[PDB]
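Student: Below is a structure I'd like to ask you about.
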Amino acid sequence: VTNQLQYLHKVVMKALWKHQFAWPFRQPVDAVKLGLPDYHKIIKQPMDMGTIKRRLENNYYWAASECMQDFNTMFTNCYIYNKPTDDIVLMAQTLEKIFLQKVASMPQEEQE
Amino acid sequence: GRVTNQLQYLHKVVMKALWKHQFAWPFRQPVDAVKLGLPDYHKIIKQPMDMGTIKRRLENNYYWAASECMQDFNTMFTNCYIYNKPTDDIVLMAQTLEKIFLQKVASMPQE
Ligand SMILES: Cc1noc(C)c1-c1ccc2c(Nc3ccccc3C(C)(C)C)c(C(=O)O)cnc2c1
Ligand SMILES: Cc1noc(C)c1-c1ccc2c(Nc3ccccc3C(C)(C)C)c(C(=O)O)cnc2c1
């Protein structure tokens, strides 16, 4: 449990999880529920906040950069799969802006 | 803007690393929609961004804070993902650079 990972859990995840646009990102994309038969053909590494949160709670990550990559994958998957004009893209952009804003003030040195 | 410890890190450490990367060449200048034959590019991408513009902004003390510079990097990558087809090589090139960007940002001074 590094200083950086504590920050990602207590500051970054806390801010994103409770955001009003967070709800579509709190669980894995359910391609059956959403009627997206090509989703898993296009997106090869699904990721969502729920998985990241669980990974933070269970000390899954060894470095803060690893957690940051999961956040990045979640957002990137959204931009790659969806149409430019889909509202979900706007929601992702809003959350990612907060992610980056908060990450700018994360502790510098990974020390266990 | 102003000169900060974080902005100098983004300029001298992060941007320098990304700039020289073998996949960086398409990102060093604005997307030229005419030259590339992409007449819909500016109809889809409303805030174009590239590392050349970011580099010049760093050089001219345009940014007031590191987060502002980081947002421009994010816009550049996001534009790429939004516009291009999932199977386009440019998407893989962006992903590779973006992973480096995040790796380096993780070691930026907290201030
Ligand atoms: C995130 C994400 N990344 O790719 C996709 C695809 C999603 C995504 C998109 C929509 C979801 C959703 N419904 C929703 C959410 C926002 C705008 C519009 C919609 C529609 C048009 C589908 C109703 C739900 C939901 O409605 O429960 C859940 N997860 C989503 C994930
Ligand atoms: C970056 C970026 N973001 O959106 C787009 C669109 C670009 C982009 C894509 C291609 C460019 C390019 N040619 C290139 C680069 C990589 C793979 C394939 C190509 C093609 C098929 C077009 C030859 C050049 C170039 O060839 O000079 C410049 N900028 C590009 C920007």
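Chain B is numbered as in Swiss-Prot; shown residues: 73-183, in order.
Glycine is treated like the rest: Cβ placed from N, Cα and C.
In case it helps, Swiss-Prot gives these features for our protein:
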BINDING   B:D112, B:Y155, B:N156, B:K157, B:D160, B:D161  protein binding site
DOMAIN    B:74-180  domain 'Bromo 1'
MUTAGEN   B:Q78 to A  Loss of homodimerization
MUTAGEN   B:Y113 to A  Abolished binding to histone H4 acetylated at 'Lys-12' (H4K12ac)
MUTAGEN   B:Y153 to K  Loss of homodimerization
MUTAGEN   B:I154 to A  Partial loss of homodimerization; when associated with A-182. Abolished binding to histone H4 acetylated at 'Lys-12' (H4K12ac)
MUTAGEN   B:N156 to A  Abolished binding to histone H4 acetylated at 'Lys-12' (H4K12ac). Abolished binding to histone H4 acetyl-methylated
MUTAGEN   B:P158 to D  Abolished binding to histone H4 acetylated at 'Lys-12' (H4K12ac)
MUTAGEN   B:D160 to A  Abolished binding to histone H4 acetylated at 'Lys-12' (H4K12ac)
MUTAGEN   B:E170 to A  Loss of homodimerization
MUTAGEN   B:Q182 to A  Partial loss of homodimerization; when associated with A-154
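Let's see these features in context: how buried, what's close, how far.
Tutor: Under 8 Å, Cβ to Cβ, and six or more positions away along its own chain, B:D160 (mutagenesis position) finds no residue. When secondary structure is read from DSSP and collapsed to three states, B:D160 (mutagenesis position) falls in the coil class.
Spatially close to B:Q78 (mutagenesis position) yet at least six residues away along the chain are B:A137, B:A138, B:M180, B:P181, B:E183, judged by Cβ distances under 8 angstroms.
Taking Cβ-Cβ distances under 8 Å and a sequence separation of 6 or more, the neighbours of B:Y113 (mutagenesis position) in its chain are B:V103, B:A105, B:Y155.
There are 25 other CB atoms within 10 A of the CB of B:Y153 (mutagenesis position), with all protein chains counted.
Around B:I154 (mutagenesis position), a 10 Å sphere centred on its CB holds 20 further CB atoms from the protein chains shown.
Its Cβ taken as reference, B:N156 (mutagenesis position) is surrounded by 16 other Cβ atoms within 10 Å in the chains shown.
Using a 10 Å radius centred on the Cβ of B:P158 (mutagenesis position) and all shown protein chains, the other Cβ atoms total 16.
Every protein chain shown contributes to the tally, and the Cβ of B:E170 (mutagenesis position) ends up with 23 other Cβ atoms within 10 Å.
Using a 10 Å radius centred on the Cβ of B:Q182 (mutagenesis position) and all shown protein chains, the other Cβ atoms total 14.
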Student: Of these recorded positions, B:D112, B:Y113, B:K157, B:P158, B:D161, which are close to chain A by the rule of a Cβ under 8 Å away?
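Tutor: From B:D112, B:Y113, B:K157, B:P158, B:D161, the ones near chain A are B:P158.
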Student: Near the Cβ of B:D112 (protein binding site), how many other Cβ atoms are there if near means within 10 Å?
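Tutor: By my count, 10.
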Student: What does the DSSP secondary structure composition of the domain 'Bromo 1' (B:74-180) look like, as residue counts for helix, strand and coil?
Tutor: 70 helix, 0 strand, 37 coil
Student: Under 6 Å from ligand 2 by C-beta, which of these recorded positions make it: B:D112, B:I154, B:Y155, B:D161, B:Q182? Sequence order, please.
Tutor: B:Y155, B:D161
Student: Give me the CA-CA distance between B:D112 (protein binding site) and B:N156 (mutagenesis position), in Å, as a whole number.
Tutor: 11
Student: List the Cα distance (Å, whole number) between B:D161 (protein binding site) and B:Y153 (mutagenesis position).
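Tutor: The separation of the Cα atoms works out to 11 Å.
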